2 protein chains.
Amino acid sequence: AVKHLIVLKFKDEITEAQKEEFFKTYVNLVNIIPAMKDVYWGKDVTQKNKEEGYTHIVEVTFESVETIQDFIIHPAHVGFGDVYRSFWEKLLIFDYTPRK
Amino acid sequence: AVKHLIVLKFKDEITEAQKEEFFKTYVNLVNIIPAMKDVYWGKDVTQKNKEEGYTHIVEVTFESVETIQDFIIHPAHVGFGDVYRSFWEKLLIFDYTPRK
């Protein structure tokens, strides 16, 4: 498996319904992009470094290196980013192969 | 289940043998915790985190937030920190319940 992980902070003006919209729309990409095997999001409860801002995590899982790239440049994923970038103040992106 | 997510940047001077030891030992560490369900680590291949610079991810699955908090002050985890904290330039920790 391979993973696409994002860590973000919303802009202060974003409403709670709009945060719900953000995650519901992202999660729904599994119904649009065949390459997506699983998707989860979460809100951090620990807040170890409040000064760093980040509050939420989204993790997407794929079968292989081939399918994740198909996801990255899918028009629906690109479109999501181009529109909903307006929602975040800070973003970290990771693409990687889980290992132990 | 709850995810314990670590995001880090190693100091520039840290060697590849040092990074190998770091992750081998952290995986050994979480395996002594009965509450641990899964662990993986990964190195980002995308490298779009700019000035932030985070390169590596560790994700541990635990039964509960309580088992995480106990884990954090367990002397083996405190000891891991004592020995290896000089390895990382930046580190973020998040704990969250995956949802869809």
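Going by Swiss-Prot, the residues shown for chain B are 2-101, listed in order.
Any Cβ shown, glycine's included, is placed from N, Cα and C.
One entry in Swiss-Prot concerns the mutagenesis experiment B:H5 to L, Q or S. Its note says: Reduced activity. DSSP classifies B:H5 (mutagenesis position) as strand under the three-state reduction. Within 10 Å of the C-beta of B:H5 (mutagenesis position) there are 22 other C-beta atoms, taking all protein chains into account.
For the mutagenesis experiment B:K12 to A, the note given by Swiss-Prot reads: No effect. A coil conformation is recorded for B:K12 (mutagenesis position) in the three-state DSSP classification, outside any helix or strand. Within the same chain, the residues at least 6 positions away from B:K12 (mutagenesis position) whose Cβ sits under 8 Å from its Cβ are B:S87, B:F88, B:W89, B:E90, listed in sequence order.
According to its DSSP assignment, B:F24 (mutagenesis position) is helical. Over all protein chains present, the Cβ of B:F24 (mutagenesis position) has 18 other Cβ atoms lying within 10 Å. Annotation of the mutagenesis experiment B:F24 to L in Swiss-Prot: Reduced activity.
Among the sequence features in Swiss-Prot, the mutagenesis site B:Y27 to L, M or W is noted as follows: Reduced activity. Its Cβ placed at the centre, B:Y27 (mutagenesis position) has 18 other Cβ atoms within 10 Å.
Looking at Swiss-Prot, you'll find the mutagenesis B:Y27 to F noted as follows: Increased activity.
The annotation Mg(2+) binding site is assigned in Swiss-Prot to B:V31, B:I34, B:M37 on the grounds of similarity to another entry. Within 10 Å of the Cβ of B:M37 (Mg(2+) binding site) there are 19 other Cβ atoms, across all protein chains. According to its DSSP assignment, B:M37 (Mg(2+) binding site) is in a strand.
B:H57 (mutagenesis position) has a Cβ environment of 20 other Cβ atoms inside 10 Å. According to Swiss-Prot, the mutagenesis experiment B:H57 to A carries the following note: Total loss of activity.
While the structure shown retains the original residue, Swiss-Prot records the mutagenesis experiment B:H75 to A with this note: 99% loss of activity. B:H75 (mutagenesis position) falls within neither a helix nor a strand when secondary structure is assigned with DSSP, and so counts as coil.
For B:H75 (mutagenesis position), other Cβ atoms within 10 Å of its Cβ number 14. What Swiss-Prot records for B:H75 is active site, acid/base catalyst.
Sequence-distant contacts of B:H78 (mutagenesis position), defined by Cβ-Cβ distance under 8 angstroms and a gap of at least six in the same chain, are B:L30, B:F72. For the mutagenesis experiment B:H78 to A, N, Q or S, the note given by Swiss-Prot reads: Total loss of activity.
Surrounding the centroid of the Cβ atoms of B:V31, B:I34, B:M37, where the record places Mg(2+), the chain contributes additional residues within 8 Å, namely B:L30, B:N32, B:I33, B:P35, B:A36, B:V40, B:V61, B:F63, B:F72. Around the Cβ of B:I34 (Mg(2+) binding site), a 10 Å sphere holds 19 further Cβ atoms from the protein chains shown. On the backbone, the CA of B:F24 (mutagenesis position) and the CA of B:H57 (mutagenesis position) stand 10 Å apart.
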